[PDB]
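Read through the structure below, which is laid out as C-alpha cells, and then see the notes.
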Amino acid sequence: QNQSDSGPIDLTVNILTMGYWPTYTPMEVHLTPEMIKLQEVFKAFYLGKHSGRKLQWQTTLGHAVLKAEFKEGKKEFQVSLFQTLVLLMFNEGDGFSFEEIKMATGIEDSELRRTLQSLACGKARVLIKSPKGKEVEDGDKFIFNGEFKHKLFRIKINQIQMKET
Amino acid sequence: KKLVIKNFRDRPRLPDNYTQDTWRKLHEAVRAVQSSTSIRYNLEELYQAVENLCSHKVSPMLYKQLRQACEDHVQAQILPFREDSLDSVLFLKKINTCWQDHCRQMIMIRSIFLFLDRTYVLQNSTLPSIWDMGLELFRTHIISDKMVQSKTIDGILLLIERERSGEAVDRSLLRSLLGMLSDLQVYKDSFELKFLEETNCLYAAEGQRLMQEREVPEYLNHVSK
Amino acid sequence: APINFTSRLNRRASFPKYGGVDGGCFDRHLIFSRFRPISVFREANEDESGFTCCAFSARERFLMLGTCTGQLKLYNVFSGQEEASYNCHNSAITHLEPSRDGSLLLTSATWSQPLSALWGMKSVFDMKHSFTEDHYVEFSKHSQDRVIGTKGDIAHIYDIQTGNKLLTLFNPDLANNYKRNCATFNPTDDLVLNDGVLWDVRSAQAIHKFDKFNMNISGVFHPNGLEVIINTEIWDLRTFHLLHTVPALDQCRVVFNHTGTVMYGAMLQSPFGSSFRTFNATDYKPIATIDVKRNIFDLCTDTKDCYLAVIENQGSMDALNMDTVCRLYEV
Amino acid sequence: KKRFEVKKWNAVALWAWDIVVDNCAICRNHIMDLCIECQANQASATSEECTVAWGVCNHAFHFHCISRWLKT
Amino acid sequence: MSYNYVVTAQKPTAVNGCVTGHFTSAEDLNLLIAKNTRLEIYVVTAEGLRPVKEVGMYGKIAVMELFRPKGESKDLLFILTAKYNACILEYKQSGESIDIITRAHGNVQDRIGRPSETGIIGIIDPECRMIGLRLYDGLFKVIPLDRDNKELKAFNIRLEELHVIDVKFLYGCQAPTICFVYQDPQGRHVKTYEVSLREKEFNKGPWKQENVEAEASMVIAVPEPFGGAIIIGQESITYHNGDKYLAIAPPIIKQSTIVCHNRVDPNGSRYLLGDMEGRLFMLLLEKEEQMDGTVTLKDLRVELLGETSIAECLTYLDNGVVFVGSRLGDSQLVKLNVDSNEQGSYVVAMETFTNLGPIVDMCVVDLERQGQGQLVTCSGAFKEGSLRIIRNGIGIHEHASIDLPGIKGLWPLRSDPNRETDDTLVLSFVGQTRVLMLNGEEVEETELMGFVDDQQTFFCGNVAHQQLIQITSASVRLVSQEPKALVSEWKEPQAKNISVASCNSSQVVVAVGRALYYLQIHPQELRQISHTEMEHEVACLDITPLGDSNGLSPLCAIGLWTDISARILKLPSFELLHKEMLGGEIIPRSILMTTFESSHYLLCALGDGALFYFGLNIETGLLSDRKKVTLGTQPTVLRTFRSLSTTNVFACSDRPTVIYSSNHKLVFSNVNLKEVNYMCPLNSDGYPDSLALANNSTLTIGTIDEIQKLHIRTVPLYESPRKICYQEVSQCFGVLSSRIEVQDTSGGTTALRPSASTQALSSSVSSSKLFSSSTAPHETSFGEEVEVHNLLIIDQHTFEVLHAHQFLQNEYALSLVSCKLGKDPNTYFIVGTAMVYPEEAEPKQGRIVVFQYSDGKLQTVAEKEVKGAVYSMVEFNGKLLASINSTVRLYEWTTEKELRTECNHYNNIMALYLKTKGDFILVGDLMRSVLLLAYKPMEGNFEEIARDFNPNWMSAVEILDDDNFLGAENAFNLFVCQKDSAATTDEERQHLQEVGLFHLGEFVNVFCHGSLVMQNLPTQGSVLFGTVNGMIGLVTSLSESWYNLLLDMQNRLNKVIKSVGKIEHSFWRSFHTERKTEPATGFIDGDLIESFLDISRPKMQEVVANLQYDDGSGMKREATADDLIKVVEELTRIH
C-alpha cells in the first residue's frame, strides 16, 4: 500500500519450509504482468526481512478466484493458477486447441489435461469441449461457455488441485 | 506613468469668494448650533462646504475657526454658573445639562465637519477631534472654574451625605453628574478626594452612633447593611 | 569553511545540511570529545557490584547487564531501577546481544558451560539452545536468524530457530590465535572475520588472511561494507588492500553505532584498561580519550547516541574486592 | 472489457536458507563439491556418487560428510 | 494530537542548478530552472526567455540532464531524486497541451553501505550509452540509457578512487570515458577511465592520474576537435590530454573561487567560468595544428568578462546570451559581446530575475497601516546579499496619471454619438470643473457648449437618447451629443442649491437638503415626474437601474442625516419600501444599488471608515443579511466597475481596497496603491480597459490586475545579512550583517568590496576592550579573509542605512533582539556577539551588547561579558534570555542599564535555538532536537520540563503551544512533538513525543508567527517559515475532524495527481533521518490539497470516489468533484 498504488490482483503468499513440505516441481508460466510484479515484490518483502534466502515459486500450487462474464452475468470461480491461465487465455476470444493453450499458458500437458478435464467436462462448466468426452487430447477444441446457468459464486472447479492422481 | 495634457487650460485657483463663502457658512453654522438653536443652512450643504474647503493648506482655516467659535461659546457657558446659589439639585441639573447640550452641539458640528474631523484633524498628532476639542475646552473654562467645580462637587457629596443619613436624594443626578465629571477627566482631581474624606468621616460617625442606638444590637448586621 | 560552531551554524542559512565544510567529519569531534557522567546501575540488595558486560535491549526499554556470577539483570533505561534478574551461566558473562526483533538474547560466559546459549526474552526466559564449544556469540548484521559463535580460532554459524549448526569456517594455519578472538560477520553477511582471517561464506575457504598485528583483538567490520579493522590496521574488505592504520585503536574494543558514523570502545589490559575512546567512523580518526580512571570491563552505546554505558571497576580489581558498576556518560 | 478477470491470487513458494549454505557444518567445503573423502580415493573412487541432503532448518549439506558421524 | 496543515506561502526560487538543450523540440533552445522539487521549462528567443511549462515531481532533485540516445530528434530529460528515484522523461506537446511522458523509472539506491560525502552526482555519456553516478563510497552506478530499460536496471562498478571531487564524461574518445578530479595520498590528481556496465569494471583510459592544483575541484570535458579536459582550482587552470598538459594562472581568478562552468563554443574552444563574488570569466583555448591534422592546445587564456550575479550555475543558451543562475542571490540573462563597453566589460544584461532567498531572517511589520503586515527579510549572500520587503497587494497596472489636485469627482463622457469609446474625461473640483479631450493615450483640455466649468459638479455622464448630462450645484443640464450643447435645463422649485445628485440612463435624481426630486430624461427634455421631502437631509442618492429595466430604477437609494439611516423608496412615487439604521454620530457618504458577480447588493459607506453591505431584493426594495466591515478612516466613496467579466466595486479611500463576491459573501483585499478619493471606470481609445482612480492630489489610470498579489522591493546590501528586528521608538529596523575583508601583503585585512554597512549616512565602531588581551587572529596570512559584522539602523520606509556600527575585528554578531527590559521604558536593540577565530572549534568568549537607536547614531547602553559565544537571544518576561554555547542564561536588566545573570540551564549539547512563550522556553539543539525548559520565579531558577529523545539536528524551531513544539531539522524534515502530560511515569512525562512527522525537502532556517494577509476581522494559527531556497511555508493547527478530512483527501488526490517520472508521493512525504524513515503522519500536505484544482474534472471525480469525510457532528459526508473544491477553498481562505 506504500508503493503509491496496486494492481487488480489481491495477492497473498504461502511460504513453505523446504525441510517440512514435499518437493514440488515449479513451472515458468505466462503470468499476467501484474502477477509477476506483485509476486516479485512479495518475494522482495520476505527477503528484506529474512535475507540470505531464496523463494522458489510453485505455479502448480497457487490458486486464484476468477470472474467470468456470461450471458447470465459475471460469476466467480475457484480455480487453480493453471486453470486461471487456461481460462484467462479465453478472455480475448476462443476456439483454441489444447496444444495452443499449453503453449499460451506455458504449462505441462499433464497439468493442462487436468485443468481442462474439469473446466470443460464437469459441473458448472466454464469452457465447452467440442469433442465431448472425459479425457483431453492435443487436438481438442475449446470454446467459452457463454450459456452458463448457475447461481453460486466462487464455484469450486479446481478439485484437481485438492484431489489425488 | 505620467500623462501630458496638451492645451491645458486650467483653473488651479477657484474664485476666492467661493472658498470664503464655504468658510462663512460653516462659521455661521457653528454659531447656529451654539445655544442649541436651529441651522439656516442644510446639514448636507454645509458638509459639502467642508469637503470643498478642506483642501491643500486650506483646511487649517476651518479648524481654527470652529475652535475659536466653540471656545467663545464654552467661555460664555461659564457665566450661568457664576452664582452663590448652591442648590444641590438645581445647580447639578444646570451643569449636567450644559455638558449634555454641549455634547449634542459638538456632535452636530462634528457631523457637519466630519470630513475635516477625519482628515486634517484625525491624521495629525495633537489635533483633537471636534468632540475632543469641545471636551477639552469645556473642562478648561467651565468645569475648572472655581465656582463650577466647587458647586458641582459640593452638590454631589452633600446629596450623598444626606443619603447616608436616611434622606431621599436625586440619585439620577448623582449618576449623570459623576458621568459628566468622568467624561471631562475631572472627577479624579476635584471630586473624589473631597468626597472620600467627607464620606470616610461619616463612616466613623456612623459606627460610634449606630452601635449605641438599638440597645447595643448585634451590630454586625449594621456593618453588613 | 569555518572551524567554529558560530560561523558554521550561521552558514546553514545559505549552505544547508550543516554549514561550511566536513560537517559530521568535523562536528563529531566536538560532541564525542565531551563526555559527562549522568547515572549508574548497581545490583539490588548488593553492597558492591560485579558486572562484566552490557547491551541495550532491542527497544531500549532497559539495559541488560551480565554479572561475574553468570546472571543477567535488566534495568529500567530511564530510572536505573532493577526490573528483572535471570540465571544464564555459572560464571562471568563475556557477551550479551539482543536481536532487532527482541525475541531472543545471545549470551555467553568466559568459562561456565554451556559457554554460549540462546535465551528467550519474550514471555519466558527459557533456553532454545546450549553451545558448549562457543566462547563468544554474535548476531549477523543483515539476517539475524543466523548467529556466529567462536571456539578458539574456529567460527561456528547456527540458525536460532533450533540453534542447529549450519556452517563452520576455520584453518589453524591461517589462524592468528588471538586471545579474545570474537568471530564476526560483515554488513552483507557473506564474509566472516575469524581470528584475523576473512572467510568466504559461499565456499568456506579463506578469501584472505591478515597479518597478526596484535595478540588480543582479531578485528571488527565497518558498516560501510568497505573497511575492516584488525586491531589498528584498516583493510579494504573488498580488495584486501591496506588502506590506513590508526594506533589509537590498539587494544580498543572498537564497535560502531546505529548510523555507522561513530566508532567507540574500551581499552584492554582483570585484563582491562582504565579509559575508553571514541573515533570518527569516517576514517577511524580518534576523537578523544575519556579519562575515566576506572578499569573498564565493557561498554555500549544506544541507537540515539545519547548515553554510553560503561562498566567501571570502583574497587581494587580483585577477584572478590571489586565493584564493577555501569556508569553512563552523555556524549 | 474482458471475458475473464482475476480478483484474488494466492501464490505459493518454497523457502530455503540459501545463507551461503552451499557449505557444511562439519566439512566446510561447498555442498556441490566433493566431500573431502571423495576428492581422492578415500571413502570411494566414485566421486560422481557423492550426493547432497536437506535438513529441517531451511538448509542443505553433503550426504556423506554428515552421515559419516553416525558411528561416532 | 497536535495535527498540523502545511502549505507553501511562496514558491521556492533558488536556482538549484539548471539544464539547457533541445527539450521542447528538436529546434528550440531550452532552459530548465531547478526549484528543489519543481522544474520550470523555458524557451529562449530574441525577445527574451519565455515560459513553456511548469511541472513538479514528488521529491527533491539531485540530478537533471538532457540526452539523445541515438535516434531521438528531441532531447530526453533524465532525473534522479534525493531519494534515489530515477526516471527518463519525454517532452510531449499536443498542440496547446503540454505535459511530460515517463518512459522509464525506478530506484537506484544501494541497500547496504554508506553514501558519498559528495552527495548524488549524475553524469551522462556524450554517446548516451549510459548514465554514470557517484553515489556510495567506492561505488559508481551505471544505468543504460536505453528505450527498453523501463525499470532502469543499474550496474555497479567498483571504484579505486574511493573519494572523488568532480566526475564528468570525457570527450575525444570513442569509449564512454570519464575524466575526474579526485583525492588520494599523492594529493589531488586528474584521471580518466572507461566505464563498463556489463563488465562492472573500469577499463583504461585516455590518461593517467596527473598532478593538479591542490585546490583543484572542477573538471570540464572539452568537445572535439580538441577533446581532453580542463581542471580548475583557486589560482590556476590546466588542460589535460593524453600525456601532455597546458597551464595558466590568471590573478583575476586567483582573487575569487570559481564555482561553476559552461561551454559556449561547440568546438570546445570557449567556456564561461564564474565565482561567488560576481565575476564572470571567459576561458579561451588557443589551438595549434599538427602535421597529422590533429587539433591540439597551444595555451590557455582567461579574460574577465564583467560582473554578474552569483554563478551557481551557467547555461549558455543562444547566440550570445547565457543564463546566470543563483541559489545564493538573484539570477539573470547576460549577452557576451566581442566589443567591450565603456567599463571594459563584455557582459550586457538583458533580463533579470528575483530570488527571495536563501532566507536568513524574517519580521512582519505593518508600515502602511492597512491591516496588512509587510515582511521584511534578510536574504541572499555575498554581493547578492540584500533586504527584501514583501507586501500582499493585488498589483495595479498604471497606464497614466495627471497632476490635477482638489478633485471632487470624475466621469468619462462619450461626446461623439457615433463612437463606442469615451471622448472626454470630466473632472469636478472644489469649486470648478475641467473637461479633457481624449486623443488615444494623450489628452488635452477642451470645452463643450453644454458644459459648465465655473461651478462644482455633483455628477456628469452619458444618458439615453444620445445625450450628455451634467448636474452642478446650480442646475441640472441635459446636453445633446450631436451639438454637444444644452437642450433642456431643470431648476430647483425651492430655489435652493443642489447638495446631492446622481444621473442614470433614463432619468436623474436630485436633492436640496431634505427635498427630493425624480426627473425623467427624454430625447430633448428634463421632465419632473414626482417629488417628496425627507425628514432629514439627503446624504446621498442612487437610482441606478436594476435587473433588466430600460434605464430606470424602480428603487431610490437614500442616505440620511441626524438619525443616521438609509432607506429604499419606490422611485416613481418615493414610497417607502424598506429602511435600515446605520449608526449614531456618523454620516453616510456613498449609497449604491449595484451588482457583484451577477447578484444585486446595496452598499453604504460611513464617515468612520466602515462600510455596510446588504443583499438587495430589487423587485420589492428589501434588504437582508447585512454585513459590516472596517476599511480605513475615510467616509469612502464607493463606485462600481466591471472587471474581467463580472462586476465589482472599489473603495475610494485612504485604504484603497477592491471588493468582490466569493463564497456567497462580499470580501475584499488591498490594492498596491497609495490613495483614492473618487473612482470611475474608463473605456477610451488609449485606455480601453482601466479605472480612473483619483485622490485630492493626483489622478491615476490603471487596472486592478488581480494577478500579482505579492510585491517585492529589493534593497541590495552587497553583504550577507544575518538578523532583522523592528523598533517602534526609532521607527526603524535593526539589521545585523557581515562584510568580507581580505588579506594582502601588509596590514592584515582590507575591504574586498563596498557594502551598505560602509556606504552609510552615518557610522561608528565598537570601542570595547573586554577581550583585547585575548584576541590573537591570523592577520598575517595572505589570501585569508575575515567577516566584519555590523548593526545597522535601517529607515523603515526608505531602508537606507541611517547608521552603521561596526563590531570589533573578528567579532561576530550572532543574535538580535528588539525590546525594553526591566524597569527601563526604552526599547533597545540587543546584540549577541562572539569572538571567533580559525583555531577555535568552539568559542570561549563573547558578550551581550545593548544599543539605542537615536537619530543617526547608535548609542551603546550596556556591555555584558559572557562565557562562550552568544548564539541566540529572545525576549523573556521583561528579561533578556540568551544562549551562550551550551548554557541558557537569563539576565535581569537593572535601573543602572546593565545586565546581570539570574539563573541558567545547561543540560544539553549546544543551545542552538531559543523561542519563548510566557514562562516556557524552547531550546533547539544539534543532536537533541527540541528541549523544554521553564522559569520558576518562586525559586529564581530554571527547571527542565521535557525533552525530545530523538537526536535531531535542528535547522530552526518554534512554539506551537505550552506542551507543543514545532520545528525542522537538517535532514530537510518538519515535525511536531507533544509533552506526554497524560503519562504515568517520568520517562514519559518528560518526553516531547513526536506526534507528527513530515518531509519537506527544504531546509528551514527561519520561523515566525504571522502571514501576509489583509486583516479585515478548518485550521488555526499561522506559523510562517523561510528556507534556504527562498521558499516561505506556513503551518497551521488542525482539529481532529479536519485532520482526518484532509488525510483521506490526500490519499485520494495522490491517485490522480501524477508526478513527473511517475515517482511515488510516498517517497517525498516520508520523514527521512539518519536513523529511520517514516511515512508522513500528523500532517497534511496542503500543496497537494490545493493541487486538486489543477486537474481535469474526470480525475476530480475519481478523487472524490468513495470520499466521505468525518465532521465535528460525527457525520461522514460523501464528496463530489465540486464539493472537494469547496474543501480546498475553506483552507485557502484561512492560510
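Throughout, chain D uses Swiss-Prot numbering, with the displayed residues spanning 19-90 in order.
Any Cβ shown, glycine's included, is placed from N, Cα and C.
With a 10 A radius on its CB, D:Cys83 (Zn(2+) 1 binding site) counts 23 other CB atoms from all the protein chains. What Swiss-Prot lists as Zn(2+) 1 binding site is D:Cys42, D:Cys45, D:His80, D:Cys83.
Of all Cβ atoms in the protein chains displayed, 21 besides its own lie within 10 Å of the Cβ of D:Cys68 (Zn(2+) 2 binding site). DSSP assigns D:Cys68 (Zn(2+) 2 binding site) to coil, not to a helix or a strand. For D:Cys53, D:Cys56, D:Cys68, D:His82, the entry in Swiss-Prot reads Zn(2+) 2 binding site.
One mutagenesis experiment catalogued in Swiss-Prot, D:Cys53 to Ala, is accompanied by this note: Strong reduction in ligase activity; when associated with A-56. When other Cβ atoms within 10 Å of the Cβ of D:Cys53 (mutagenesis position) are tallied across all protein chains shown, the result is 26.
Listed in Swiss-Prot as a mutagenesis experiment, D:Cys56 to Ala is described as follows: Strong reduction in ligase activity; when associated with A-53. Around the Cβ of D:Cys56 (mutagenesis position), 21 further Cβ atoms fall within 10 Å across all displayed protein chains.
The mutagenesis experiment D:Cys75 to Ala is recorded by Swiss-Prot, whose note states: Strong reduction in ligase activity; when associated with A-77. According to DSSP, D:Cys75 (mutagenesis position) is assigned to coil rather than to any helix or strand.
A 10 Å cutoff on Cβ-Cβ distances gives D:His77 (mutagenesis position) a total of 24 other Cβ atoms nearby, all chains included. Under the heading of mutagenesis, Swiss-Prot lists D:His77 to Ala and annotates it as follows: Strong reduction in ligase activity; when associated with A-75.
In the shown protein chains, 20 other C-beta atoms lie within 10 A of the C-beta of D:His82 (Zn(2+) 2 binding site).
Look at D:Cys45 (Zn(2+) 1 binding site): DSSP puts it in coil. The residues near the Zn(2+) 2 site, meaning same-chain residues not in D:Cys53, D:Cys56, D:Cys68, D:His82 whose C-beta sits within 8 angstroms of the mean position of the site's C-beta atoms, are D:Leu52, D:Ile54, D:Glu55, D:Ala61, D:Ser62, D:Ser65, D:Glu67, D:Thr69, D:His80, D:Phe81, D:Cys83, in sequence order. Between the CA atoms of D:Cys56 (mutagenesis position) and D:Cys45 (Zn(2+) 1 binding site) there is a gap of 12 Å. In this structure the C-alpha atoms belonging to D:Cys42 (Zn(2+) 1 binding site) and D:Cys68 (Zn(2+) 2 binding site) are separated by 14 Å. Taking Cβ-Cβ distances under 8 Å and a sequence gap of 6 or more within the same chain, the neighbours of D:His80 (Zn(2+) 1 binding site) are D:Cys42, D:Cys45, D:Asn47, D:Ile49, D:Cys53, D:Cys68, D:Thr69, D:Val70, D:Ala71. Proximity to chain C (CB-CB distance below 8 Å) holds for D:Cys42, D:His77 among the recorded positions D:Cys42, D:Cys56, D:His77. By a Cβ separation below 8 angstroms, chain A lies close to these of the recorded positions D:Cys45, D:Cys53, D:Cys68, D:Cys75, D:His80, D:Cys83: D:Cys75. Take the mean position of the Cβ atoms of D:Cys42, D:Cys45, D:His80, D:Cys83, the recorded Zn(2+) 1 site; other residues of that chain with a Cβ within 8 Å of it are D:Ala43, D:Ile44, D:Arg46, D:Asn47, D:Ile49, D:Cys53, D:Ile54, D:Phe79, D:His82, D:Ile84. Taking a C-beta cut-off of under 8 angstroms and a sequence separation of 6 or more, D:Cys75 (mutagenesis position) has the following same-chain neighbours: D:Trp35. Of all Cβ atoms in the protein chains displayed, 21 besides its own lie within 10 Å of the Cβ of D:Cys45 (Zn(2+) 1 binding site). DSSP assigns D:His80 (Zn(2+) 1 binding site) to a strand segment in the three-state reduction. Counting every protein chain shown, 24 other Cβ atoms lie within 10 Å of the Cβ of D:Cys42 (Zn(2+) 1 binding site). A Cα-Cα distance of 15 Å separates D:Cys83 (Zn(2+) 1 binding site) from D:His77 (mutagenesis position).
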